[PDB]
Amino acid sequence: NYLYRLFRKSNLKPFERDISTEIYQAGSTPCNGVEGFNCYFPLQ
Amino acid sequence: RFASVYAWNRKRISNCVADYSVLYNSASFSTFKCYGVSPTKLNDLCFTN
Amino acid sequence: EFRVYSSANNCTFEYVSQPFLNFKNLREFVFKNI
């Protein structure tokens, strides 16, 4: 299925891209390969 | 103790300022499926009641 | 007493602030709703 980048720390600049996804952090602190509590996968 | 399952808790709390991030940071709750705020918390917006 | 009123709706925004003190005192008040 097609994918969406529905999580970013900042806003996208015009004619830019974001291909590298490293567990979007909601603000807990640790998100190294873990979706625990705050951290969620940016791609849905 | 209780709030009933057939009835609902619709307490009208308003005219106050509180930090939603205070409850967000606490891990006592089970899960977060918030619909209002996109990024993290409601502390950047104001509402009615 | 409370002879003024007998019922009570969902009154929101309850407020209690002011500590109180010839004709002398005037007690001039202006109520404006804008």
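Following Swiss-Prot, chain C shows residues 156-176, 185-197, kept in their order.
Per the header of the entry, the method used was electron microscopy, 3.3 Å.
Cβ atoms are placed via backbone N, Cα and C, with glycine included.
According to Swiss-Prot, the experimentally introduced change C:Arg190 to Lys is described as follows: Partial loss of biliverdin affinity. Close to C:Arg190 (mutagenesis position) in the fold, though at least 6 residues off in sequence, lies no residue with a CB less than 8 Å from its CB. DSSP assigns C:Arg190 (mutagenesis position) to coil, not to a helix or a strand.
For C:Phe157 (variant position), no same-chain residue 6+ apart in sequence has a C-beta under 8 angstroms from its C-beta. Quoted from Swiss-Prot, the note attached to the natural variant C:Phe157 to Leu states: In strain: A23.1, Omicron/BA.2.75.
Here the residue is the original one, while Swiss-Prot reports the natural variant C:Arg190 to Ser with the comment In strain: Gamma/P.1.
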